[PDB]
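Participant: Here's a structure for you.
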Amino acid sequence: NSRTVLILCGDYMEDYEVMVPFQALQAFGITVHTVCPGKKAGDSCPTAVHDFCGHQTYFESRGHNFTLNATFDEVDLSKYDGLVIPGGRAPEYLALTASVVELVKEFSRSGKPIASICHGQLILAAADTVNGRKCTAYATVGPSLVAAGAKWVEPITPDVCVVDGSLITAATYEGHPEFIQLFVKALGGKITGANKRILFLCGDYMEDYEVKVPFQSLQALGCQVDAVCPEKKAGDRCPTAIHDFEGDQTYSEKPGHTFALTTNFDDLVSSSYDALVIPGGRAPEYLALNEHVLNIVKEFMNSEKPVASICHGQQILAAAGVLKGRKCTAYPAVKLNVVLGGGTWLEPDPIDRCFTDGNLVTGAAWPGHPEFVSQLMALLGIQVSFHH
Amino acid sequence: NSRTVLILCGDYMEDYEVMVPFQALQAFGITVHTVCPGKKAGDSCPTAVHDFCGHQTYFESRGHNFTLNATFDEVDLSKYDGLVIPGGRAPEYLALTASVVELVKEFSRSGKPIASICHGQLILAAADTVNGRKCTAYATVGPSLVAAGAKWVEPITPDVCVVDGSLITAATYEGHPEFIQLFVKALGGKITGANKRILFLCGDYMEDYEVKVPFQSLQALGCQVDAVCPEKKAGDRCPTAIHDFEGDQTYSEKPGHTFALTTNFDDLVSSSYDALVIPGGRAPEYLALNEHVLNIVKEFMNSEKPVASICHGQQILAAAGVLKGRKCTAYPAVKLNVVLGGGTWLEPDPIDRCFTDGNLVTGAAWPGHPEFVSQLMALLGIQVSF
Amino acid sequence: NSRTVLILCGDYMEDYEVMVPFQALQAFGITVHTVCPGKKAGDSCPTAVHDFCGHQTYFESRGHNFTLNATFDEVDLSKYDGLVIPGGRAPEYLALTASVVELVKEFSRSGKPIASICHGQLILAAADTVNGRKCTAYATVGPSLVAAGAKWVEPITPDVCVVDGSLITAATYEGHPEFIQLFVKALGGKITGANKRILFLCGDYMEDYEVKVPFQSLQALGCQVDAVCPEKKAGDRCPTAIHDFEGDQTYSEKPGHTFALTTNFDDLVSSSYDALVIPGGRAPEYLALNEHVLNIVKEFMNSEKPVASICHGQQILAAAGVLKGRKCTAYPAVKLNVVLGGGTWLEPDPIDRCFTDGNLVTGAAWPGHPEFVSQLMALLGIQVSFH
């Protein structure tokens, strides 16, 4: 609305590092444009899934293909208030692209906020814009930054964020919450009403974006967000599924990042939470069989606390019988579940559209995260205002 | 002949759930047509491999591409005696396809047999054809079926099957045997001579379809079928290979479903078995080096008991020396092993054809399962009559 | 020139089995041409990665696409001194290709050296060229070779090699060193000065080709080569990455073969080695943060011992501060690290070109292995000559 941000994309950029800020910022009322040198709006970029399993370094597999909404060659920097540089393997080649270094230098020269994460900083080193600047980055980027005159800050923990003037840097996607918050503040944003506790009902193979994006978006606002899964405790990990449309009549599926739970399902007081969020994917169909899970849903629905479910997440609500006389959307196929549950179907067209029915916010698929998070924020009374 | 069945296919339907019934029913003498809305005969559908690693739910990877043989838009329900609905991720979107719902609704009201498995039942719930009907399905489909008025039967075991009038249902592909048997009976079929015991020589990376289809087709008839692998015991698993042609000069390979052995190889006694079956893939080349395996083959051959080998499986027969002066086919490349083994080659043209030379049934690749199984049935005196 | 060799390729041939000899032989001064029936120079063949991961047989995934540099239908056998037959799944179908069988029969008849490995021998059986010939092969090929009249040598271990006159055979890529050495000898080649010890700085996700090709090429010469990785001991393995360009703005990545370390990093005495090699991939970026790794590099540089680094390997050199005032190339993107490191950039054009600056040999990507190994051989004083 009152702010416009540009995201510098590239092939094999880290999937979370482009999508989380892309949708979170939009959810907060910021217009976001994505560009990649040599590509135009509508074109796609493959992404990389960099997971920290158990090797001496991260493992890589392919993530969701990312569709650009802007044309690099037609970029007018005077129209942008901030720049975001995702990590992944795109930075190393983007850093050697003349037009890219030029763009970053021009932006850095203006004093406008630049949020760079993980390997994204390689581009700042190439643009020679870190001399004497305090900054962190993925640990392996340290040598290059030091060589470029930076006041390097070794990331002691994966969530470390550093700030120098309007230059905001992070080491990994685990720092997204503070990373994004600092960027929003840098853009003159003021966050209010974020003192809330949110519970996420997770499970094996929930959709990769659908758990991470809303989870980190809410944490970025300052909310306390917990993730639980039956039979699993804090620290345990849940594998995720990347659902993407690649030309066939339905989506394809491949592994996403493993997601770490934060709270024990057993020791869980639902009355201690202000809202419930249900990621989509394949976890909902089996979680819907867990009576304890259904009880939690019924409680929030009865207490009339905000409940946000997306895509297949609605399968749990239907099983809980809390959809009778309620209006909501869901993944197209899930219409069966909604209608069978006694609910009123709302057509998810466009696919990124979300709906609010009293305390219930529903989305259809990951493209709808901006409205999903935005509408949940409205119900929780959380606001981001650009008045500073 | 005598019976014609329609299989409601879709993108990412479970690979075993479409291929096992497609080939088993054909082996039994039933004409089977496969269709997918929006696609025509000759088009292909990607399939999903759903394996249960004891995790909270299944893991998915891609299976063989499946080639449809009929056109959805040209379908005339009056021609079909029965309908089969595979599971996987196709059902959820097919259930929201108007043309599909209409087809299922009409078929249901016609009273003809419908065999739906795992997630396939979602389409039945969408077509509102299960009210008051007893049925099972993959556990997670229970809520939808209950909401649709079904008399839900919780699947207590992976192989649980239910038959209630014209409706036959199963929970997972592990229930294929009884699932298909019940469907055949519903079509008015009578299976005779199936009281036989068959041995499968398995190994790591045998072809995904080549072990599962023949194995479950024979179980569907009512045969007791055992699977063994040297150095492994009952309960142990063997990874499998999915071989598909995707444009290059030879086939590609990716992971298939893990296959569970049922018997200990060391306690095995050939005299107890009526027939021997050898799946193809990459297991045969190393199994052919095991003298115990070669000894087993020699015993069956000398007893003149039925021996059915497909695709690369013939490498074991060649090494055993039992192809000397015998006629057979195999995977095209395996002609080398056959001829060097002293055998006479029979060209597999078309590729889905099989041959029998006395007690020896041979096939060339997975498309040949229908004739592979039907010819083994002939040697065993097993028949399906309508 | 001096010697020219033809490599019989096919779809899904084993990646190591085609690339190692292709690049090692070139490093040794041999002109190598690669062909596949039905394909022309410039066309590519998919390759297979066959890994032995504890199953009763090997596991397979897809490797790098291999680009042929010759046209099968235009092959003039009189121009070739030797023939190499890679293994994998290509041999089974190549063996049923009439044109291929005709080619092999004629070459075998000429009496020229033929080096066949693993499953490649299936083609020899089909060509009926093993009767009375002593040979080994992947164990599963034994029955067919015996049936074909071969004097079969069951491989007691994966590295077993056999030579019977003009026929050189191996069972798996683990036998590449002796396999290639024997073939070079068969071509009338002589190796001198190979009594050297080489140390490889390995790590998780290092590039599959960049570790295996130089490692086995050096072993083929007769060198004692060891590989180490921090926190790992001999016998432990490192997963590798296969980097290939498939149409996007940067390379793709998928799993390669797992690579076995041969010595304990923690008990290492680098001073006992004559040269150091640094494979590329994603290992260098994290290895560059290990002071122990940096110390090994500094030791070799200070002693002015031969150091060969390729592609991203140079990230370690930059972090060790040993590129100040030195001339070198690296993976294009790594130019950033090199320049920031204080070095003089040498453009990698063509991409298979390598450069030598005193004791430092640098390459930019796996296509440069021939010059990479050849220039390291020069610093080490290792020569390969043909009568």
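Going by Swiss-Prot, the residues shown for chain B are 3-388, listed in order.
This deposition comes from X-ray crystallography, 1.6 Å.
Using the three backbone atoms N, Cα and C, a Cβ is placed for every residue, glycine included.
This is the feature table in Swiss-Prot:
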ACT_SITE  B:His121  active site
ACT_SITE  B:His314  active site
DOMAIN    B:5-190  domain 'PfpI endopeptidase 1'
DOMAIN    B:198-383  domain 'PfpI endopeptidase 2'
MUTAGEN   B:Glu19 to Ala  Reduces catalytic activity 1.5-fold. Almost abolishes catalytic activity; when associated with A-212
MUTAGEN   B:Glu94 to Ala  Reduces catalytic activity 10-fold. Almost abolishes catalytic activity; when associated with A-287
MUTAGEN   B:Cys120 to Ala  Reduces catalytic activity 2-fold. Abolishes catalytic activity; when associated with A-313
MUTAGEN   B:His121 to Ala  Reduces catalytic activity 3-fold. Almost abolishes catalytic activity; when associated with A-314
MUTAGEN   B:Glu212 to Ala  Reduces catalytic activity 2-fold. Almost abolishes catalytic activity; when associated with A-19
MUTAGEN   B:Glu287 to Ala  Reduces catalytic activity 6-fold. Almost abolishes catalytic activity; when associated with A-94
MUTAGEN   B:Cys313 to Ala  Reduces catalytic activity 2-fold. Abolishes catalytic activity; when associated with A-120
MUTAGEN   B:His314 to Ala  Reduces catalytic activity 3-fold. Almost abolishes catalytic activity; when associated with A-121
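Can you tell me where each of these features sits in the structure?
Facilitator: Mapped onto three states, the DSSP output places B:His121 (mutagenesis position) in coil. Over all protein chains present, the Cβ of B:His121 (mutagenesis position) has 29 other Cβ atoms lying within 10 Å.
Residues near B:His314 (mutagenesis position) in space but far in sequence (CB under 8 A, at least 6 apart, same chain), listed by position: B:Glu209, B:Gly282, B:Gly283, B:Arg284, B:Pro286, B:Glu287, B:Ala332, B:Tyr333, B:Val336.
Non-local contacts of B:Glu19 (mutagenesis position) by the CB criterion (under 8 A, 6+ apart in sequence, same chain) comprise B:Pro88, B:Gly89, B:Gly90, B:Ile119, B:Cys120, B:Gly122, B:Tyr175.
For B:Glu94 (mutagenesis position), the number of other Cβ atoms no farther than 10 Å from its own Cβ, over all displayed protein chains, is 25.
Remark: B:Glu212 (mutagenesis position) has B:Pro281, B:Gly282, B:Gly283, B:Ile312, B:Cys313, B:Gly315, B:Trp368, B:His371 as non-local neighbours, by Cβ distance under 8 Å and separation of at least 6 in sequence. The secondary structure of B:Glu212 (mutagenesis position), as reduced to three states from DSSP, is helical.
According to DSSP, B:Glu287 (mutagenesis position) sits within a helical segment.
When Cβ atoms from all protein chains are considered, those within 10 Å of B:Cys313 (mutagenesis position) total 30, not counting its own.
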Participant: At a CB cut-off of under 8 A, do any of the mutagenesis positions B:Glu94, B:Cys120, B:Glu212, B:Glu287 come close to chain C? List them or say none.
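Facilitator: Of B:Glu94, B:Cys120, B:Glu212, B:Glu287, the entries that lie near chain C are B:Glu287.
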Participant: Take the C-alpha atoms of B:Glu94 (mutagenesis position) and B:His121 (mutagenesis position) and report the distance between them in angstrom, rounded.
Facilitator: 8
Participant: With every protein chain in view, what's the tally of Cβ atoms within 10 Å of the Cβ of B:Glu287 (mutagenesis position), excluding that atom itself?
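Facilitator: So the number of other Cβ atoms within 10 Å of B:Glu287 (mutagenesis position) is 25.
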Participant: List those mutagenesis positions among B:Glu94, B:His121, B:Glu212, B:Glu287 whose Cβ lies under 8 Å from any Cβ of chain A, in sequence order, or write 'none' if there are none.
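Facilitator: Among the mutagenesis positions B:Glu94, B:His121, B:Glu212, B:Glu287, the ones whose Cβ sits under 8 Å from a Cβ of chain A are B:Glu94.
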Participant: Please report the number of other Cβ atoms within 10 Å of the Cβ of B:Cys120 (mutagenesis position).
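Facilitator: A count of 32.
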